[PDB]
Structure formats: structure tokens, C-alpha cells
Amino acid sequence: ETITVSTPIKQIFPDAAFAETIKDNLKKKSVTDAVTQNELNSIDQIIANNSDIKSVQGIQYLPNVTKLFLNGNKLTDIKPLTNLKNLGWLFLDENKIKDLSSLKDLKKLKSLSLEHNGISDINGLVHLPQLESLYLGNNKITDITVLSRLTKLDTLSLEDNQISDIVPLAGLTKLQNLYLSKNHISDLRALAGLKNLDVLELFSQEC
Ligand SMILES: [Ca+2]
């Protein structure tokens, strides 16, 4: 939503680490400083990797954010991201995010990264058919059936998982970069129809 009157940063953003992030972003002197909706509207990018952030509550007041770098934090719930319709790049590596339902309405999201999140079920990704790059390395994924719906992908990383069947990748003609090392792949027939592959990693398969 939005704030109708000047309000302290710490009152909008409960997480102290995230409040500090917003304070630096808006170039304020203290998280106790008051900010307006106009100022929150000016934010189109948040760079907060390894910032010890546990919650991004309050981010719902930043309608124009398009880039969100939140790698290496302590995130679990990303419900606050649900209505950030303009999100184009979302990096959430090294967190513990498993509920991907909050991404369903991010129809402009083009790049999504969720490596090292202990994820196994990615069926929620079906709602992101426009996705162009996807990084899901170092998780516990085995079933990638859903990926057949992401026909716009040109870059996909599924390295260090537990995948055996990659037939779902067969129809992803736009794939240029595919990372599948450290999995359980034996059958490579699914790669017969891929004409645009430039990068392909299949080493260290444990069958
Ligand atoms: Ca600072």
C-alpha cells in the first residue's frame, strides 16, 4: 500500500537490518528519520546482499522496485513481494525460501535466482512463463516437469541437485546456457532439439 503521512523508517520496516538498508538507499541519516511515500516511490533498486535481513516487511510500499538483490540473508517468507508488479530481477540465493506462491503475480520478472535455499518443489514457477534466466543450483530438486512451461528461458542453472530426467527441457529451444553438473543424469536425448546452446555443463553426474 502507501503511507499518507511522513513516517519513521523503523515504523515501516520492522527488520532493523532492512531499515538500515532503506536508510542508506534514501541517503538518510537515521532509521528514525521520517520518509514520505514520494521518497519510497523513488526506489527502483535495493542492493542488500549478506545484510542479515530476516524480513522484508514494509517493502510493499515500494511500488517501483525492479531490481532486488537479497542474496545471503535470513529470509523465509517473501509474501511482502507479492504485489511488486514491476519486479524484473530477483536474487534470493542463500536464504531459506520455499513458498514460491508469492511470485505468481510477478509477470514482469525476467531473472530469478534461488540457489542454496533448500528447495525441492518448484511447481510454483509455472506462473512465470516469461522468465528468461533461472538459477536453482544447490537445492534438492528432482522433478523439473514444470520447466517445460518456461519456454522463454535462455539461461538455466540446475547444478548440484538430484535430477535424473531432463526430458522437460526438450522443448526449451531458446536455451543458450545450461548448467546441469552434479546431478544424476544419464540420458541426454533431451538435448537433441536444442539448437542455440552455447554453454552446457554435464560433468560430475552420479548415476
Ligand atoms: Ca550504512
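Just so it is clear, chain A uses Swiss-Prot numbers, and the residues here are 36-242, in order.
Per the header of the entry, the method used was X-ray crystallography, 2.0 Å.
Cβ from N, Cα, C; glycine included.
Here is what Swiss-Prot says about this protein:
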type: BINDING; residues: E55, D59; note: Ca(2+) 2 binding site
type: MUTAGEN; residues: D59 to A; note: No Ca(2+) binding, no change in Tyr-phosphorylation of host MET, wild-type invasion of host Vero cells
### Task
Take the Cβ of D59 (mutagenesis position) and count every other Cβ within 10 Å, whichever protein chain it belongs to.
14
### Task
List the residues of the same chain that sit at least 6 positions away from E55 (Ca(2+) 2 binding site) in sequence and have their Cβ under 8 Å from its Cβ, in sequence order, or write 'none'.
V66, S86
